[PDB]
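The structure appears right after this line, and notes come after that.
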Amino acid sequence: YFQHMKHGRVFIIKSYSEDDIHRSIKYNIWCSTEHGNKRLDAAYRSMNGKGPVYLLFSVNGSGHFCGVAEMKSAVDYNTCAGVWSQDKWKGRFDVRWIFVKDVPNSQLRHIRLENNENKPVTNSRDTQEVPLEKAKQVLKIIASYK
Ligand SMILES: Cc1n[nH]c2ncnc(N)c12
Ligand SMILES: [Cl-]
């Protein structure tokens, strides 16, 4: 249960590669775009441990979110090249996967993001930030979905 969360920031991850998500679950690491890496680094560092950064993962075109992971370190920008599905993916940070489970978009699309033109949360791009009150609604639904 994620209702205890008073602080904390939540981002959507949209992957072109399901293989990269499988690698991320296996080794508890992730990376993002050049902009996404800077956005997440800033958010993690500004938290100063006062609350979590959660990542809500979804494979482009799958019609479902596939789980949730907590960001667990700052971004190292200079790391081994070519570990992901494509060479463009640079950098690395630790994550801890909290839920690994498929949740259909139909369960989530009523939740709209006031910072993204009131678009459904299921129509977000990679690294879209989610307002906390809408993030808690998404997390409650992922956690109790069966
Ligand atoms: C890897 C990775 N990090 N962030 C991403 N976003 C879209 N596609 C991907 N393969 C990735
Ligand atoms: Cl590495």
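FYI, residue positions are counted from 1 along the chain as it appears here.
Placement of Cβ uses the backbone N, Cα and C atoms for every residue, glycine included.
Here Swiss-Prot flags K14, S15, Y16, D20, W30, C31, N60, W84, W89 as RNA binding site, drawing on experimental evidence. Mapped onto three states, the DSSP output places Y16 (RNA binding site) in coil. The C-beta environment of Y16 (RNA binding site), restricted to residues of the same chain at least 6 apart in sequence and closer than 8 Å, consists of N60, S85, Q86.
Feature annotation from Swiss-Prot assigns domain 'YTH' to 8-142.
The note that Swiss-Prot attaches to the published mutagenesis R9 to A (Swiss-Prot position 411) is: Slightly decreased binding to RNAs. Secondary structure at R9 (mutagenesis position), as computed by DSSP, is strand.
Taking Cβ-Cβ distances under 8 Å and a sequence separation of 6 or more, the neighbours of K14 (mutagenesis position) in its chain are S58, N60, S124, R125, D126, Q128. In Swiss-Prot, the entry for mutagenesis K14 to A (Swiss-Prot position 416) states: Decreased binding to RNAs. The structure shown retains the original residue.
According to its DSSP assignment, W30 (mutagenesis position) is in a strand. The note that Swiss-Prot attaches to the published mutagenesis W30 to A (Swiss-Prot position 432) is: Reduced binding to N6-methyladenosine (m6A)-containing RNAs. Reduced ability to undergo liquid-liquid phase separation. Reduced binding to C5-methylcytosine (m5C)-containing RNAs.
A mutagenesis experiment is reported in Swiss-Prot for this position, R39 to A (Swiss-Prot position 441), and the note states: Slightly decreased binding to RNAs. Long-range Cβ contacts of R39 (mutagenesis position) within its own chain (separation 6+, distance under 8 Å): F11, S32, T127, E129. Under the three-state DSSP scheme, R39 (mutagenesis position) falls in the helix class.
According to Swiss-Prot, the mutagenesis experiment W89 to A (Swiss-Prot position 491) carries this note: Reduced binding to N6-methyladenosine (m6A)-containing RNAs. Every protein chain shown contributes to the tally, and the Cβ of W89 (mutagenesis position) ends up with 21 other Cβ atoms within 10 Å.
Look at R125 (mutagenesis position): DSSP puts it in coil. For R125 to A (Swiss-Prot position 527), Swiss-Prot lists a mutagenesis experiment annotated as follows: Decreased binding to RNAs.
Rounded to the nearest whole angstrom, the C-alpha distance between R9 (mutagenesis position) and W89 (mutagenesis position) is 23. Checking the recorded positions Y16, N60, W89 against ligand 1, the ones with a C-beta less than 6 Å from an atom of that molecule are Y16, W89. Cβ neighbours of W30 (mutagenesis position) (same chain, under 8 Å, six or more residues apart in sequence): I13, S24, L55, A69, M71, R92, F93, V95. DSSP classifies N60 (RNA binding site) as coil under the three-state reduction. Maximum C-alpha to C-alpha distance over the listed RNA-binding residues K14, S15, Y16, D20, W30, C31, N60, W84, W89 is 16 Å.
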